[PDB]
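Below is the structure I would like to discuss, written out as structure tokens.
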Amino acid sequence: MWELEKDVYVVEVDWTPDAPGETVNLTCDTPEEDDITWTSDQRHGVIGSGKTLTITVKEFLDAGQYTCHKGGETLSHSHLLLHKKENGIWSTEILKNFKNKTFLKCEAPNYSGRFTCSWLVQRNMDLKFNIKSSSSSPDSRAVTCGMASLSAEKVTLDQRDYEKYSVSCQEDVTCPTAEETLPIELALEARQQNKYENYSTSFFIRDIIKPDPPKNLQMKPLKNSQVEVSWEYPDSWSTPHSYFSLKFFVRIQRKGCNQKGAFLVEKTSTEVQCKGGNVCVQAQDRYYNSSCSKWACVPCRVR
Amino acid sequence: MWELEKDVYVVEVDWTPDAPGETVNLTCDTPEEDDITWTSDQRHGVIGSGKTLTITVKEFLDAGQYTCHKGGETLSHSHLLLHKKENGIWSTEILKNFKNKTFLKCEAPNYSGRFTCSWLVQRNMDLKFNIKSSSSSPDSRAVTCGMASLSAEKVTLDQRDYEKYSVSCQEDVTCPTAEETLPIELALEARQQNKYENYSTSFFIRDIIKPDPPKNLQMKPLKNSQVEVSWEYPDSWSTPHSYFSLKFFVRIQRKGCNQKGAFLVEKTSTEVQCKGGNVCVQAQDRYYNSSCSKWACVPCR
Ligand SMILES: *[C@@H]1O[C@H](CO)[C@@H](O[C@@H]2O[C@H](CO)[C@@H](O[C@@H]3O[C@H](CO)[C@@H](O)[C@H](O[C@H]4O[C@H](CO)[C@@H](O)[C@H](O)[C@@H]4O)[C@@H]3O)[C@H](O)[C@H]2NC(C)=O)[C@H](O)[C@H]1NC(C)=O
Ligand SMILES: *[C@@H]1O[C@H](CO)[C@@H](O[C@@H]2O[C@H](CO)[C@@H](O[C@@H]3O[C@H](CO)[C@@H](O)[C@H](O[C@H]4O[C@H](CO)[C@@H](O)[C@H](O)[C@@H]4O)[C@@H]3O)[C@H](O)[C@H]2NC(C)=O)[C@H](O)[C@H]1NC(C)=O
Ligand SMILES: [Cl-]
């Protein structure tokens, strides 16, 4: 086994039923060496006596909070977790994958080094989430990640509505304009009732840029039939715009980048003659095939 | 004196002839302490006996490779170098200065942090060159420089063709759009057979930008009198051009920025009426008074 934190350990178990479990020592962190007994949460009563308790673990019933006992008082506790491994493959049962089979969707609204990663859960009961840089060595990328959180947005797939947890992360060393030489390698420690699973992902910020919708969309009726649609760069997006230039796509509708026909405009305004419908605009990084922003739309209504 | 490398030292000497030299101890790095003798390259034969040889140094004859000798075998060697100082001024005699009176001409074809520094030599016989950041401390700029090398191109001044040594350098921390707050402070240690001289230079990359000539100059014959001359940014030049915008100067001739007449154009093409002669174009950084690129020319036909 291997330690995760104070009084918390993780047992690598081969789940194939023909293979035997792993025997593990649990020693009580106390000066005493007589009158030492153990009580598990999974099993009522005492299971073993002596300072060092050696137990075989193959099922979740052999996990949990093992707590010592002497003279009727608790001495020290130790919590165990299981990491399933079937045919030499680590379990991925806590999280729900996306259509693309990945578990960690990460997106960045600018080159500021800040980004956010989201994931889907199979169930929402007694979950603990931690995320940290998976390399943590010279020639790596220092990233500080805040706490995870449930997003109001539920994500629906083939029929089932899965819940989504997101987390905000910030890179420490940041020169926005610098070309990315080495990818950000992240890892997610996911824990449920006693099951331990971790996920990995390596990405460049440049490859996960998704700008925000253009701001202050204006629809100024100019000519009897024509209207000037205007907008501005999103306040979120990186400055200076002279370097971080977004190109925009204009569309007309009758009430990832999805391109079903649109006229390209790199300026922040365009005249259009629609006479009914809705004018919509999405933004994209000009010099890179980054994901496009969500459409911002105005109704076509002329004087 | 002060050490430069293993068994190589440098003596600061006041060259004025009325001032006395500097006495320096040279001890042989050997356990033995008897039968120790010294042989210099400057002087044939033995000069001193004993483990510690104390010698006065004022001329180059008092420099060179002092080598020990015991029982017919060499023990250890020590090489000395001189840094002349006349009227409290350090010598600058190895290098030849440029037209601008500076010794280290440094230029950058883009903002990539890469640049190259060149210098001229008075003579080319037994030269050793080293170049490094002259500050190399917090509040400095980390730069890694490769080896120097002689350029086939000779540079002629007044009648004399001086040879040119160049070196390629790369800054480690490079943040393109960030404004340069502190200059790159470089230094060049130059040695000729026994003379030690060092040179310094402090510059911003923004101040040494010299683009390359515009590429693919074309002459499209227009209708009735005009011809459209076109060109493109140099592949060397920094991307994205929307930020790094070059302005061009076009001129026509019938045969540092040197201007005997040229009209400014910021686009990559212009109509002109020359009918014989040559159309030429040079590039310059739009937002800064950087040095202009060399002229690219096509014959007007
Ligand atoms: C993702 O999951 C995998 C699989 O669960 C996980 O790999 C395992 O990580 C542990 C912890 O790093 C490894 O255990 C180590 O094993 C060696 C040799 O047996 C021991 O020497 C280590 O202990 C010493 O060093 C530690 C660190 O200095 C100390 O904490 C400790 O007190 C000892 O001094 C340690 O027990 C285990 O071998 C791997 N197994 C495999 C097959 O990969 C991976 O780390 C997880 N990653 C994340 C980001 O969650
Ligand atoms: C350009 O050339 C000039 C002139 O040669 C040069 O100035 C001199 O630099 C030397 C560098 O060694 C200075 O010498 C030091 O002097 C102090 C006090 O006397 C000593 O303590 C120093 O010795 C330490 O370092 C030695 C080598 O590691 C150790 O062996 C020793 O034990 C000490 O730790 C050292 O000798 C000298 O003082 C200056 N001159 C002046 C006027 O101050 C200049 O540095 C050169 N610049 C460049 C960019 O090349
Ligand atoms: Cl991703």
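Residue numbering for chain B follows Swiss-Prot; the residues present correspond to positions 23-277, 287-332, in that order.
How was it done? The header gives X-ray crystallography, 3.5 Å.
Each residue, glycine too, has its Cβ placed from N, Cα and C.
Pasting the relevant annotations from Swiss-Prot:
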type	residues	note
DOMAIN	B:23-106	domain 'Ig-like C2-type'
VARIANT	B:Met169 to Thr	In strain: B10.S/J and SJL/J
VARIANT	B:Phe294 to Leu	In strain: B10.S/J and SJL/J
Rounded to the nearest Å, what's the C-alpha distance separating B:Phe294 (variant position) and B:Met169 (variant position)? Just drop the number here, would you?
41
With DSSP as the reference, give the number of residues of the domain 'Ig-like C2-type' (B:23-106) in helix, strand and coil.
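Taking the domain 'Ig-like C2-type' (B:23-106) as a whole: 3 helix, 46 strand, 35 coil.
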Which whole number of Å separates the Cα atoms at either end of the 9-residue gap, B:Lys277 and B:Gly287?
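Each end of the gap has a Cα atom, and these are 21 Å apart.
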Once near-sequence residues are set aside, which residues in the chain of B:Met169 (variant position), 6 or more away, have Cβ atoms under 8 Å from its Cβ?
B:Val189
Taking the Cβ of B:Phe294 (variant position) as the centre, how many other Cβ atoms fall within a 10 Å radius?
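Its Cβ shell of radius 10 Å holds 11 other Cβ atoms.
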